[PDB]
Amino acid sequence: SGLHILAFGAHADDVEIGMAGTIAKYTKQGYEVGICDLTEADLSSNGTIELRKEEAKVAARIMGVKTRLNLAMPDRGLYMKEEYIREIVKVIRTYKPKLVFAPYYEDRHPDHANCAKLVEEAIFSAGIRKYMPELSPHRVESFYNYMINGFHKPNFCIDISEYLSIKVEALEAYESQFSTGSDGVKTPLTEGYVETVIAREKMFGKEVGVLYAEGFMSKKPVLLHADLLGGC
Amino acid sequence: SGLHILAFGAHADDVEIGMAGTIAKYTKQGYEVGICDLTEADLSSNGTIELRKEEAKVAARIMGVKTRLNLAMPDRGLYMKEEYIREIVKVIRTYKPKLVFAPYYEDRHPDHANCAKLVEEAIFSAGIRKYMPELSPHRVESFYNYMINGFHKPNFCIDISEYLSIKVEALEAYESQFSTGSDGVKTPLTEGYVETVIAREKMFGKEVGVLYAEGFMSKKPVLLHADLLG
Amino acid sequence: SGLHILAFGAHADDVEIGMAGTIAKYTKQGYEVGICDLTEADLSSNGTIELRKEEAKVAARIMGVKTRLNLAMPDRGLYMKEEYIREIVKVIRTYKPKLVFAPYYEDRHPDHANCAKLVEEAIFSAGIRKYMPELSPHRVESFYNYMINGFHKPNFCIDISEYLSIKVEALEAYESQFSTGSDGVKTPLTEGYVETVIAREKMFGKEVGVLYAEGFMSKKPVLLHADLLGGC
Amino acid sequence: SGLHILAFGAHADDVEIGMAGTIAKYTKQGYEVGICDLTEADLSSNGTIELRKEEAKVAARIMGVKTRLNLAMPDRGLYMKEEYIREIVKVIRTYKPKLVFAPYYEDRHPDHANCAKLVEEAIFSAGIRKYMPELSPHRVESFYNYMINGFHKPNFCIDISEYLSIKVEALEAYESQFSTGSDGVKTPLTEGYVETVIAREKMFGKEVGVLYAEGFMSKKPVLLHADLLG
Amino acid sequence: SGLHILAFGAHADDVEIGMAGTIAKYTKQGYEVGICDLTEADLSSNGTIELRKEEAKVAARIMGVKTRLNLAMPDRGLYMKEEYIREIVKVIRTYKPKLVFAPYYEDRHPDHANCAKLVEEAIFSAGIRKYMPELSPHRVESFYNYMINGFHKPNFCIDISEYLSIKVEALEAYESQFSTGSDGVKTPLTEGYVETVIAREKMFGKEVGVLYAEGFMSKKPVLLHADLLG
Amino acid sequence: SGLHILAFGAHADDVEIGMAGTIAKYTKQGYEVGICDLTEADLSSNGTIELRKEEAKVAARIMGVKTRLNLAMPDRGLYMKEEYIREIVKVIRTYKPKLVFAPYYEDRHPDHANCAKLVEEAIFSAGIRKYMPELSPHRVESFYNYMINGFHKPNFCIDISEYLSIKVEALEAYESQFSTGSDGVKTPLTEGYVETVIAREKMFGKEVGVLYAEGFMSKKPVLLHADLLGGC
Ligand SMILES: [Zn+2]
Ligand SMILES: [Zn+2]
Ligand SMILES: [Zn+2]
Ligand SMILES: [Zn+2]
Ligand SMILES: [Zn+2]
Ligand SMILES: [Zn+2]
């Protein structure tokens, strides 16, 4: 039928950092969300690709994500390439996502911007019939950006107060990334990173009058219907 | 008991220009919307206070607005004054609006910014029990700005595609403002102004994938719940 | 002698959407303007490349454009490539345009930003003698951006009130793009798009005290001489 | 009959810093430019009202400005007051300027923003017939801001390459301001200030491909006609 | 003789929220920091002027602040008034601060912007000899803004990793503000506010590679000398 | 041991224009700074590559720069390429710079933005152990941008009042670039350019209360410790 949400990350844990709470919130309401990791994060200082993929599976189940893909594009190699756009178009056209999410570009990790750029190009081409005509076109309704590193004034927020614990659980599934363990090394991700993610969501929460909120960017104004006065 | 929306303008027609479509959309759904105009637009180039008051009633009727107030503050005199803030605080506390709207400040007409500034101060003070303790306090949930003159990248939009006709009717209620008539003088408001308002809403509409949308500003991030996936 | 204006678009109709009114205004005053379409818009949902080229010719004549080129670069393929910059440099050096226009980058169609980026690179290289020394260098005086999709606060406007009908005519020349016809499909361009373009120009018009104005972006402050107090 | 340009400053030398070059350029072409300083700069660290008034006359002469007014509002007292707005409205309606200039608000000296704010309110009210109905209204065509302290990405520039010398002469007319002399104290204005003003204009110049340019801000998009292709 | 830092707030706890960590960091190094609260927060939902004054003393003690003043201006009455500017000018000239801090204007509480605006006007006038000539003038070196409500991309940060505990202690001194207690009502300040303040500082910290950092705004570019390479 | 500062430019003279005063200020204090020019500026209208390299050496000695490298990437060819990132990573890992500087992207010369983009990518990859594992990783502490063409509100300034003459000397070392001579041609660099650079620094100086200051951009807030209240 088609995914309600397809969220792209450069590396498994990107989507979790940006929007694990939102995903958990909406999968619980019965919406179908998929995650597509562009790379296997082979250059990550800690862990292995297989371990990372296993953690991605654990995280997916925590978030109620039934569909998780890895396009196996090179870590630190998300250049603006036709072949990569093609691969993402294939994903978009296969899963027909109503909404697509990708990282926000203003991020210390260039892969995140590069992922967003590829996804943006792919979203546009996905709706073009004559492009890759072997697959039926799909028009994504909206493209939004979640935040990985740092913070920005969000265009919109999703209240994740009831789902923060699940987000932390989803994040903690990436043991290799955010914890040293027995043979791991100290990285920015190991040293108070998950705490920083919680902090951001607390900060965004306060902005909108809730305990924890995830913040999102949108190139277009968000369309309000039921959320203006509530009632759903 | 309280209004769902209270929309402030400096002059009658302000709220209409900014959000007649949204107001009509929501009153049709059974929501209670009030309008409070800060002034009687005593200095308007065309028309009189008399004619404007009647037009404001016609516009309110068109929009399904049952409550329209005018604070009769001086046109072009919306200075940051305690007396004016307290009058607006009285209004907010009386009508207990969930949402308050006011003009966006980036506007060629200084009254519009001045109105927004007064309303913002009043919203904050309205929630403060110790302030004007004779009148029970009220906490407004959200404060949004609509656009009168010009345009800005909206923080959010309301699809008014079905209500554009009603918006135009509500605007046209101000015949003294938007038409020269036979005795009136040419103003920015008579020279393709209503057409410009429709044009803006068309532009905002296209941006969000609808025919016509009204654009709004919000200092805080918009909180989505049902509107993310509909 | 050299073009007064060379306007680039990614697709034929880009320049029209952004600045058909301005072009018509200035060709009528006897200025020479050319248009260079980077692609043949082969991936356009409606029409054919030949039909599109014929519509581009009709549009050009409506606007009083005597020079129209198509570089036949791939639709959805305006990557930052040396070969493409080279081709545009060749165009700039051949036609010696005083002003160059291209799409503004803040646009839902990535080709538009990509076109602008290529043109910007080419403009700079066009003025470098040692670059492609087989063609004499040319220094473009100013590079401005017109708007295709959406809207932005313009850095400057051109009053096109007297030329709006001609702009609409130029736009309507692209029957395949903005009208369904007998065998066309519904796209964002077919559903109230031309009306939206008029709306934008009405909006920009009001900003500057005229009926219809086209809005432009400029990286540098515009230099005023005669337009400060008028009189020409 | 009306001025082509009326330039407001908070203090005499403001307009010179912002736009002496532009003023000189246009007065030489036969355009009528007036300057109105809101205050007599009564609190200036160096000089006196007496000396400053004379310097302002010398500067006006250098710039070819035939009309210079001073409203003698309080230095550091340019509050948003009705009385001050109406005094400025009187000036605008008397001199009927096509263009009005005032300082840009993003400036370390609060009087400059305060001046601009007052002037903006006055420009709007100047066009309103019912406001101060004893004096015929005037509609200003465009309102632009010049820069005094610091710098900003200009919305537009005026090539003043031929008039930099005149600008420097006009600035140097304020010897009490830009030089310590023999009894004066060190201020931001004495410590390489004129050199900084020239520096800015050099920077703006380079940006637009000329030797020296003055930079201006405009809330509305600049309307080009002849200057697109020259 | 003069203070190194004078930090202004509209209400006691403002300075703490913005910069208790920085203040503690620098007082521990032997720098003299003063705090001036413009109002006694007479309209605060919870507590009394009495309790708040005592809490402000406890907070000052925690931060190593030896000088705390209160100007007892009206809560929610921080209008741009000459009388208020001059009171603040008196404070600046008396205590001769090298640096002055005030709230950042982009803040849901209008008093915070209003405080900053008053302080900015006062800083400028404090340096003007002819203004209030009975009291020797003082030139403040730099004016910075700290953040109370919300967050902004800071122009600069101060590493407060070692002083977060002291900041929390200083905030917790305002038990009447940040806890409902047993008789108090729920406010934005009682609902995970201190946790939000810590959260912000964690966020700013991460941005600059430390555990906790306080963020500051500066209208002028930050001048680096020793901190470029440490 | 490792450089305190490594400054990248696209062309020799870039670093000088942006930060010759700062470099001179800090080399005089005994800090070690290196410069890496990405290209030999082979497309420069005046001079030759060898002459340019000789001027770069003269400029380096004026600034007290003991290390100057040229990566010999193509002028007007600083595309986002893996090979170029690799080369810069090698430089960063070899010289272990505490701070890295590159041009600010908002610049009429696209090479400057392109240089900054390459350097940003390289800085990130330089800290990744598994990337190019033959060289030990290096974490650059901070990345800042200097300004070449035009001007921007600086995030921070360095007082160069005492070192302006040295900056002018460093700039004047590029005789081929900023002076016509006997067989040179008129370019934007020859016509009041060095004067414009001084002007900018005078402008930035006034902003921070000094005679001359260089202005820098930083993606992160600058961390103040000693510079808040002085004393070092
Ligand atoms: Zn990642
Ligand atoms: Zn109005
Ligand atoms: Zn196109
Ligand atoms: Zn002044
Ligand atoms: Zn407060
Ligand atoms: Zn260069």
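Here chain E follows Swiss-Prot for its numbers: 2-231, in order, are the residues you see.
If you check the header, you will see the structure was determined by X-ray crystallography, 1.8 Å.
From the backbone N, Cα and C atoms, a Cβ is placed for every residue, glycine too.
Under the heading Zn(2+) binding site, Swiss-Prot lists E:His12, E:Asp15, E:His113. Looking at Swiss-Prot, the entry for mutagenesis of E:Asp112 to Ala says: Loss of activity.
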Between E:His12 (Zn(2+) binding site) and E:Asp112 (mutagenesis position), find the distance joining the two CA atoms and give it rounded to the nearest Å.
8
Let me know the DSSP-derived helix, strand or coil state of E:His12 (Zn(2+) binding site), please.
coil
Cβ density check for E:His113 (Zn(2+) binding site), other Cβ within 10 Å (all protein chains) comes to 27
Other than E:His12, E:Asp15, E:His113 themselves, what residues in this chain have Cβ atoms within 8 Å of the centroid of the Zn(2+) site's Cβ atoms?
E:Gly10, E:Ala11, E:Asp14, E:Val16, E:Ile18, E:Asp38, E:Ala42, E:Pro104, E:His110, E:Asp112, E:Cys116, E:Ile149
Look up E:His113 (Zn(2+) binding site) in the DSSP assignment and reduce it to helix, strand or coil.
helix
Might you list, by sequence position, any residue in that chain lying six or more from E:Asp15 (Zn(2+) binding site) with a Cβ less than 8 Å away from its Cβ?
E:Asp38, E:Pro104, E:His113, E:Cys116, E:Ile149
In sequence order, which residues at least six apart in the same chain have a CB under 8 Å from the CB of E:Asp112 (mutagenesis position)?
E:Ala11, E:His12, E:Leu39, E:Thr40, E:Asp76, E:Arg77, E:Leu79
Inside 10 Å of the Cβ of E:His12 (Zn(2+) binding site), count up the other Cβ atoms and send me the figure.
28
